[PDB]
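Presented below is the structure to which this report refers.
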Amino acid sequence: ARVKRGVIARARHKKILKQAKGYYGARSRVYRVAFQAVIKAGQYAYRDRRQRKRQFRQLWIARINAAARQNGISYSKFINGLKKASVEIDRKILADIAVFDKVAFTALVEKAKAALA
Amino acid sequence: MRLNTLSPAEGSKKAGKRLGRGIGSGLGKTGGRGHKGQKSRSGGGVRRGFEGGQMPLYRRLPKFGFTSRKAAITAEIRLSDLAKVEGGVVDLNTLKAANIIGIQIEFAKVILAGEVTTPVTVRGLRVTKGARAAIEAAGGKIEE
Amino acid sequence: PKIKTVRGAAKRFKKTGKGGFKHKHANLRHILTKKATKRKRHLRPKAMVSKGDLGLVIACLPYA
Amino acid sequence: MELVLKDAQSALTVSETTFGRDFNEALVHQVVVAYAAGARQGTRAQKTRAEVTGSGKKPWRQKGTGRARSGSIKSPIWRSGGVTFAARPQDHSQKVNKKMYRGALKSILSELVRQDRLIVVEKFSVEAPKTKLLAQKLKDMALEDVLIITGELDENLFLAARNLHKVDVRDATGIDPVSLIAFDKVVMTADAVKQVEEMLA
RNA sequence: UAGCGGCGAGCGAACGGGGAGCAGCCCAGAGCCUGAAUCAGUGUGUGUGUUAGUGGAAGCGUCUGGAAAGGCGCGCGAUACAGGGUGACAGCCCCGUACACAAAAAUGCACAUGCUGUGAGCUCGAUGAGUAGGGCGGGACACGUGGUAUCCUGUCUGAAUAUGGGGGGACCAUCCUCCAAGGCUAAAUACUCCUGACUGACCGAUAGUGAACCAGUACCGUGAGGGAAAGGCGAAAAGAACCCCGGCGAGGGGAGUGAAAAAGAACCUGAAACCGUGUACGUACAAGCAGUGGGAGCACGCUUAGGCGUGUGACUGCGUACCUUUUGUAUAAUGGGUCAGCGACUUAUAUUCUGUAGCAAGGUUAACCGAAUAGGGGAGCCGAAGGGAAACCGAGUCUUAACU
Ligand SMILES: [Mg+2]
Ligand SMILES: [Mg+2]
Ligand SMILES: [Mg+2]
Ligand SMILES: [Mg+2]
Ligand SMILES: [Mg+2]
Ligand SMILES: [Mg+2]
Ligand SMILES: [Mg+2]
Ligand SMILES: [Mg+2]
Ligand SMILES: [Mg+2]
Ligand SMILES: [Mg+2]
Ligand SMILES: [Mg+2]
Ligand SMILES: [Mg+2]
Ligand SMILES: [Mg+2]
Ligand SMILES: [Mg+2]
Ligand SMILES: [Mg+2]
Ligand SMILES: [Mg+2]
Ligand SMILES: [Mg+2]
Ligand SMILES: [Mg+2]
Ligand SMILES: [Mg+2]
Ligand SMILES: [Mg+2]
Ligand SMILES: [Mg+2]
Ligand SMILES: [Mg+2]
Ligand SMILES: [Mg+2]
Ligand SMILES: [Mg+2]
Ligand SMILES: [Mg+2]
Ligand SMILES: [Mg+2]
Ligand SMILES: [Mg+2]
Ligand SMILES: [Mg+2]
Ligand SMILES: [Mg+2]
Ligand SMILES: [Mg+2]
Ligand SMILES: [Mg+2]
Ligand SMILES: [Mg+2]
Ligand SMILES: [Mg+2]
């Protein structure tokens, strides 16, 4: 029962090199190198599904801050104000409104100010 | 029931280990041998009883006894054996014929093991105190 | 082929009814005058092989 | 229990422990796997590094050349080298406990009955060693893929059956586990039953 | 196992039991009867094997296709459906196969018979001496000089004679058993350079022989010796007439053959590394494992819009490869130029445990027989009894005079 490995091995290498498309040089041509590239790609990707949630929140905050300061209050007090007003709109939505409905954002600032006054 | 609808009892054909076939298997690389040293090597390992150099237990301790050539031609008979002989007479020959003692046995003892529920005539055999009580209770006879 | 008995083990251990091994005590061969009578008395009777050593003895006596 | 004769419209009295017991599949499996293994010839070999042709000369000095150290031109690492765990003729047969053998047969016969694959008749023979006659008889009986088991060897029947691929003929003494399974129907003469019964105590 | 054993590592019987096979003779001598059984060499006969061979059943229509053995229809042979070949997969086209047959000649083996030679049965004898034994040194016996019987003998010695002698594991007695120092003998047993037939959960061109091929070659070496690489057009060569560029080239473009030249001789399939031509997108103010997360723009498809697929990726957050070895490696420690193929926990027998199955105080047979994976074979082995060094006692036993 002698077993030849070509068909199985070829499918295995091809499955990796296909995931390496777009990579530079040996990384998209040469199995040994492609394999290490695909692994590192998964590692980073795992890492960055966690990081992605960090970077976006960091973006929202920064924009809320800008829009808050435009209406004369700082991010930190604005958040405290809204918390004391039992407003529960989160930061993704608040950052959207900061950009697309400047009049509603101002109204949110007045609700924050009132709750702090 | 066809040659392609028969299968073995659950758990009766466990699969063999195959070392050295990668990370997923759990037995890759070192193959469960750990790292380095004598035991990791092909053909590596120490002999039975070896303890590292210390005088081992089977040399530490002293020899005792001798072997009795007589014990080996001496057999014990159970009460449960007495009915298994054709003729209700138990001798060395009878017991040999019924395959109860070895062909070269020259002495035998009936002991209190199992039971006897039929009258038997034991003869040319030693009989234990208990066995004599049991053999006689069932109507049997002992004689030299 | 058949496993071979470590024959020197077979001259020092005997299997008992429940599967352990009996053996003779060390220290009662010579240099006896200095040894207390009490001490020597307690070395006369046979003793049982300890838990730590059964693996070793059993390995040496596959046909015990 | 009683087996209805196909066309005698008569009954035959058989041992319930033989023809009437539960299917022990694990038991049957072990015996048919053992039978198939017992049919293996086991004849082959390959060459170890010791048996490959060539000499024991070290292909190059141990140190200094920059090549991986080598020792034998027949190393199994090497093209043209020995096979690391080269094969030898082996005997693949297995022991089957006598009682496990008979038990397996009993279970088989009992499923055949239970699956209506067992057919009993008074006689089964042909008038001449002509394949055409057997074929004809089989058509008339609505049989095609079938094991015929008779009491004593029947020569005509044996010869007439040989070129029929879906048909095998067998005297009661020579039955086997995989034949009892491998055909759609099994036809047995009364005598064959009486003999198999005696055989399975 | 009993034993041997720096009683270490190891070495390892025999008695007895089950089987295969079975076969018993001659000389050490003269007489009487005498060619009387036997063997061999060998003529002849028949028998029968081998070395060439002979016969050997039964299918046609239709569809697809370059081709039919394939599909579909309806037939037929089969003691032959083992296998192979034929333009794709054939019981019925071919070769075979089942079965039935055959030798002028040489040869094997067998009974029969002639022959040269060998001697049969009978009576009365005879009965293996530098031998057995022994001292010394070694060797062989499972047995290593041990308390060491038995065997062989290099050296020195040296008996008895059936009223005798050997052995029974130091040695002695008793008893039992056998008869050395002369020889022959078939079967059961071991093997395969070779011949024929058949088979394989053996390989299928880096495998299987070193060798599928003009291989023990080419090649290396003074020599012994070492020792490769290297299979596939197509069904059929129908292997490309003829024309054109070119050196009466290499190479190519047509034509033609073919089902196909997406088979053209470097010829089935035709992967990967590696190298090109073409298009889309990016790229010449920009610093690092080259990706990943966010993301404009362009190109290309959508959906008929919907802020979606695909490719690209300005800009931006994070981010020092893998293996190995280590307390610890981006490590300036190891290993890998890349790809493809190969490359490492097996196998046999013992042993124990787990899982599973059978039978259960029983379970199971081995060699072998065989009606051959059945059935026979229970010789054995493990288990239902232990304790004691042992004798021995025994559900107990040992310890001790005896155990609270
Ligand atoms: Mg690519
Ligand atoms: Mg990382
Ligand atoms: Mg295994
Ligand atoms: Mg290592
Ligand atoms: Mg270490
Ligand atoms: Mg270790
Ligand atoms: Mg027995
Ligand atoms: Mg002492
Ligand atoms: Mg090879
Ligand atoms: Mg059997
Ligand atoms: Mg041996
Ligand atoms: Mg014998
Ligand atoms: Mg015989
Ligand atoms: Mg023909
Ligand atoms: Mg074709
Ligand atoms: Mg003599
Ligand atoms: Mg002698
Ligand atoms: Mg001594
Ligand atoms: Mg003689
Ligand atoms: Mg041959
Ligand atoms: Mg080759
Ligand atoms: Mg190939
Ligand atoms: Mg040309
Ligand atoms: Mg054409
Ligand atoms: Mg062309
Ligand atoms: Mg090609
Ligand atoms: Mg620029
Ligand atoms: Mg740079
Ligand atoms: Mg260090
Ligand atoms: Mg680090
Ligand atoms: Mg490095
Ligand atoms: Mg390097
Ligand atoms: Mg590779």
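This entry, so its header tells us, was determined using X-ray crystallography, 2.1 Å.
Placement of Cβ uses the backbone N, Cα and C atoms for every residue, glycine included.
Secondary structure at D:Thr131 (mutagenesis position), taken from DSSP and collapsed to helix, strand or coil, is helix. Sequence-distant neighbours of D:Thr131 (mutagenesis position) (same chain, 6+ residues apart, CB-CB distance under 8 A): D:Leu159, D:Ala160, D:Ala161, D:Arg162, D:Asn163, D:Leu164. The annotation that Swiss-Prot gives for the mutagenesis experiment D:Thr131 to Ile reads: Does not regulate the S10 operon; assembles into ribosomes in vivo.
In Swiss-Prot, a published mutagenesis experiment is listed as D:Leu134 to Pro, annotated Does not regulate the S10 operon in vivo. The Cβ of D:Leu134 (mutagenesis position) lies under 8 Å from the Cβ of D:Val126, D:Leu157, D:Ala160, D:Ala161, D:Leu164, D:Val167, each of these being in the same chain and 6 or more residues away along the sequence.
D:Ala160 to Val appears in Swiss-Prot as a mutagenesis experiment; the accompanying note says: Does not regulate the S10 operon; assembles into ribosomes in vivo.
Mutagenesis annotation in Swiss-Prot: D:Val167 to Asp, described as Does not regulate the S10 operon in vivo; the structure shown retains the original residue. Secondary structure at D:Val167 (mutagenesis position), taken from DSSP and collapsed to helix, strand or coil, is strand.
For the naturally occurring variant D:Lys63 to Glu, Swiss-Prot gives the following note: In strain: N282; confers erythromycin resistance. Ribosomes bind erythromycin poorly and have reduced peptidyltransferase activity. 50S subunits assemble normally, even in the presence of drug, but assembly is cold-sensitive at 20 degrees Celsius. Counting Cβ atoms from all protein chains shown, D:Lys63 (variant position) has 7 others lying within 10 Å of its own Cβ.
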Most Cβ neighbours inside 10 Å, all chains, among the mutagenesis positions D:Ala160, D:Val167 | D:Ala160
According to DSSP, D:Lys63 (variant position) sits in coil
